[PDB]
Amino acid sequence: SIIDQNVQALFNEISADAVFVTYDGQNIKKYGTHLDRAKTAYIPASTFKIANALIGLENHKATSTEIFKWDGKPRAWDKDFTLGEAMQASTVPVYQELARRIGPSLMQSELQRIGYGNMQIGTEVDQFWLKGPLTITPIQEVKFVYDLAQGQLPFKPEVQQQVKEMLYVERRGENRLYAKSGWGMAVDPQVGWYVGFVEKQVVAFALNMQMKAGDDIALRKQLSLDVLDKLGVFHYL
């Protein structure tokens, strides 16, 4: 139980309300300073690129090799991107284009079919994950990416594999970290995400915390890695 205590003391210096959820396919565990966040719905922000990529590839609106060309309008995003490149750079305009290719009718039925969050897209097909009304709980996120890791989402296995590897961050020996960050700036309060999984057996995780303008952009990932290390899920080299 000192493992749990070590994790909790990490959050002790973090002033922002935070929860960190893990899921190993059987047990949900919750850490942080405000555990109720785990069952509160928030906008997915850029964590929604996982579901967007899946829906896009599944419905033949893009391939993982296709290049989304820069249109010359300044946005490091000022270049051509594959979905994979755009995933890691978190290039919002690229995924907005993908959403526009899917269209509101397909996006709506797909989110309903897979049961993603509250499954609400409103009237703007390229804004709903950034401004609402789409919301999802951290627990929902961890179960979602857990299924992705296992190829058990309701998509073609090849589609799940392609998106899975777009999330690949690093390996340590044989252990692999997959992750996607998010920062919903257009909502009040702002929400920060770091969701992913470690493939050893799979342990999915979701950091979910309050954000404010000026916050360190690297904190989400460093905090998450520190926690995964303390839990012994992904030890530092």
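Using the numbering of Swiss-Prot, the residues shown for chain A are 38-112, 116-240, 244-280, in order.
The deposited model was determined using X-ray crystallography, 1.9 Å.
Even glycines carry a Cβ here, placed using N, Cα and C.
Summarising the annotation, Swiss-Prot assigns active site, acyl-ester intermediate to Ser83 and lists experimental evidence as the type of evidence. Per Swiss-Prot, beta-lactam binding site is recorded for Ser83, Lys86, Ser130, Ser221, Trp223, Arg263. What Swiss-Prot notes for the published mutagenesis of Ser83 to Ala is this: Reduces catalytic activity about 500-fold with respect to nitrocefin. Slightly reduces thermal stability. The annotation that Swiss-Prot gives for the mutagenesis experiment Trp169 to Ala reads: Reduces catalytic activity about 5-fold with respect to nitrocefin. Reduces thermal stability. As a published mutagenesis entry, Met225 to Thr appears in Swiss-Prot alongside the note: Reduces catalytic efficiency about 100-fold with respect to oxacillin, and about 5-fold with respect to penicillins and imipenem. In Swiss-Prot, a mutagenesis experiment is listed as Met225 to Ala, annotated with the note Similar catalytic efficiency to wild-type with respect to penicillins, oxacillin and imipenem.
All features noted in Swiss-Prot, drawn onto the structure.
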residue : record                   : Cβ contacts under 8 Å, 6 or more apart
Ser83   : mutagenesis position     : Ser130, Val132, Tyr135, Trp169, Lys220, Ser221, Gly222, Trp223, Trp233
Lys86   : beta-lactam binding site : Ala126, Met127, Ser130, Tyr135, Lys220
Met225  : mutagenesis position     : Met254, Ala256
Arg263  : beta-lactam binding site : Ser221, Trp223, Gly232, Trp233, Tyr234, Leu250, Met252
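The beta-lactam site is set by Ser83, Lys86, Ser130, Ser221, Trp223, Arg263; from the centre of their CB atoms, other residues of the chain with a CB within 8 Å are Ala82, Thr84, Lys220, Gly222, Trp233, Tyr234.
Sorted by the number of other CB atoms within 10 A, the binding-site residues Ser130, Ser221 start with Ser130, the lowest. For the recorded positions listed here (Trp169, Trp223), the lowest count of other CB atoms within 10 A around the CB belongs to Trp223. Separation across the 3-residue hole in the deposited chain, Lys240 to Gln244, is 5 Å (Cα atoms). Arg112 and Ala116 flank a stretch of 3 residues with no modelled atoms, and their CA atoms are separated by 8 Å.
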